[PDB]
Amino acid sequence: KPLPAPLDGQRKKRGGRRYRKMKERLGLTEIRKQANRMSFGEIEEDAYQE
Amino acid sequence: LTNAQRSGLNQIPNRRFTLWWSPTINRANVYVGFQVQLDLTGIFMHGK
Amino acid sequence: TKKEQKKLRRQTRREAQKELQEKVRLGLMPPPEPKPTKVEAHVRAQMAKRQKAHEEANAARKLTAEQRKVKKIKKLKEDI
Amino acid sequence: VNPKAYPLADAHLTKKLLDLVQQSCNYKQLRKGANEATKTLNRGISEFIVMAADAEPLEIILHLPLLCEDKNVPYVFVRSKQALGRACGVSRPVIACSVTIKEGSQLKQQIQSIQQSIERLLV
Amino acid sequence: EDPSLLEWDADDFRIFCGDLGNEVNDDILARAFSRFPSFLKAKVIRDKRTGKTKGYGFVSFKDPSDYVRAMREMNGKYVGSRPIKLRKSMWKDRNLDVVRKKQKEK
Amino acid sequence: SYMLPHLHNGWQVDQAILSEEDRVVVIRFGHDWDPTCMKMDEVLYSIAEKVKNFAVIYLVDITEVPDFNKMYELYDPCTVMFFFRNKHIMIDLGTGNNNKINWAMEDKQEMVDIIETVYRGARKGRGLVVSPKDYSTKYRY
Amino acid sequence: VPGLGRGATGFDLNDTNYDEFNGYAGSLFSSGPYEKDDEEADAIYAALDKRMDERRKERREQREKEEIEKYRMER
RNA sequence: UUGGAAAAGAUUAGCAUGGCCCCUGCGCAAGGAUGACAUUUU
């Protein structure tokens, strides 16, 4: 089967209900704080462990 | 998302890196001038 | 088969929702009814309207007084 | 049809037969399949067996008349397996169905009338 | 209250097309919708003192049966140089938002 | 000897560009016996039915169709130009000119992403899109 | 109709035709005046070039025949 | 009140219709058990 034509979404224009479950599957309520951050000044780990 | 969109989404941190180190990368000592002023903006961009 | 009953019902209902939204799209009527004492007093009058419309759709199509009689007759009177 | 398919239900009788088989599918009195009809004939819980004359080869259900003579059960052949299969609530062709006895179920009068009618067909 | 809304109405239905190319479409839109539903009136909003097109346009159709097929077929259809986007006309004038404000408090 | 279709005069090329309303007309301007055009046509053939939902690929001989030589500046062995709805889609590849490809890329995924970029930026309306890679350096290490 | 009938505008000189010595392939002439005396003249000049290549013609053409034969024999 | 000079429309989110199931009511189809002492209306 060929690649689908790369159209974007029309879009999600309605919200809540099904759509919160649609994101609760995979893009759910994350930490949204101190897991997506790097903390500019400090080094919290040992320096080049990565 | 498409392979090209995944490529661009992974080049986003290169954008924030380049914008971060812009005052020392976009100077005239670093790239000898072919000083192109940015359009409708007073920024000169030494080097493409 | 029961899967075909589900498919036939769901496609008849899909064209029913499609033609009701079609009649909204033409603009004949505003859309139907979507569903501290004042707000649920409004929605109490509207759910009274909703239960009343259910009793209206049961009030017509009711086998009034003698359609029961003719259907009991065509049940009991065979084709001798 | 097949001459060994005997007795063969005519159109009015097979309409009543398929409606009774449909009602027995609804009332869970129906066992579809030649092996399940063979089982409910062996267990003696079968009211009557319908079969399909357009089963190729026919002999994969022609043991069922003999079982219906060793169990005293009425048997009758419907014209085609596709109509019988749809009358069992499945889209696949079913060649042999067993309408079975249940505890005082409401189809017993219809089943008795169809039993008296399809024991008139073998004549 | 602009004195120009009264040229389409005969209790007929208006489709709203927007995202249209401002370099053209003055009568291109009429040309495209013309096959559907016999001579009709279709305007394009080109604002004055400039001669520039503001985007959107209003095509008034005779039937809401005609409207559904027209809308479904010409949604995103290449017209002049931008794909048209289609919605239903607002016409939120005085005599309906007075009714809307009266329906707010009820 | 390709399974890709060929256009043999200026009318076939201009009507092949005007034929498509929702797909990128990918046109290779070059000669089939050229090694650069042979590798580029191998890349275009290996993706021709991948990108068929949003592109079409045409080969054009420069000797057979020489009228686009001056306007499109077809002076390199292969050029690959991209059109969408009669508009010539330029691409900032990093090569210095944006109008054509003008070399044979060996990665078929890079050609898929270039066509996909041209499609995304052309349905959005840009006449110039930016390639999702910089082809100024050959990235050999 | 030309390539302008597309509604197009620009934004054999191909590099396959180019060569760093000899310039572009293809001759500038071959049109414009070829006649009686032009044909007799290039008969004379082609005899002169053939005569100049008659110096080593046996050994050169023998070497070229042997080299293309063994080049087709090997690869 | 009067005179006058001057993104090719995005993203995030809530409700409802939609799906499903149970039950109730109505209908459609088939049932089940039972109770009752041609002359005159032009």
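Quick note: numbers on chain D are straight from Swiss-Prot, i.e. 6-128, in order.
Cβ atoms are placed via backbone N, Cα and C, with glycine included.
In Swiss-Prot, a published mutagenesis experiment is listed as D:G38 to K, annotated Abolishes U4 snRNA-binding. In Swiss-Prot, a mutagenesis experiment is listed as D:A57 to F, annotated with the note Abolishes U4 snRNA-binding. Record note (Swiss-Prot) on the mutagenesis of D:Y80 to A: Reduces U4 snRNA-binding by about 50%.
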Could you measure between D:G38 (mutagenesis position) and D:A57 (mutagenesis position) for me? Cα positions, answer in whole angstrom.
11
D:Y80 (mutagenesis position) to D:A57 (mutagenesis position) - Cα separation in whole Å:
11
Secondary structure at D:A57 (mutagenesis position), reduced by DSSP to three states:
strand
Cβ atoms near D:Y80 (mutagenesis position) (within 10 Å, other residues, all chains):
27
Secondary structure at D:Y80 (mutagenesis position) (DSSP, helix/strand/coil)?
strand
Give me the non-local Cβ neighbours of D:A57 (mutagenesis position): same chain, 6+ apart in sequence, Cβ-Cβ under 8 Å, ordered along the sequence.
D:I66, D:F82, D:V83, D:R84, D:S85, D:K86, D:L89, D:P98, D:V99, D:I100, D:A101
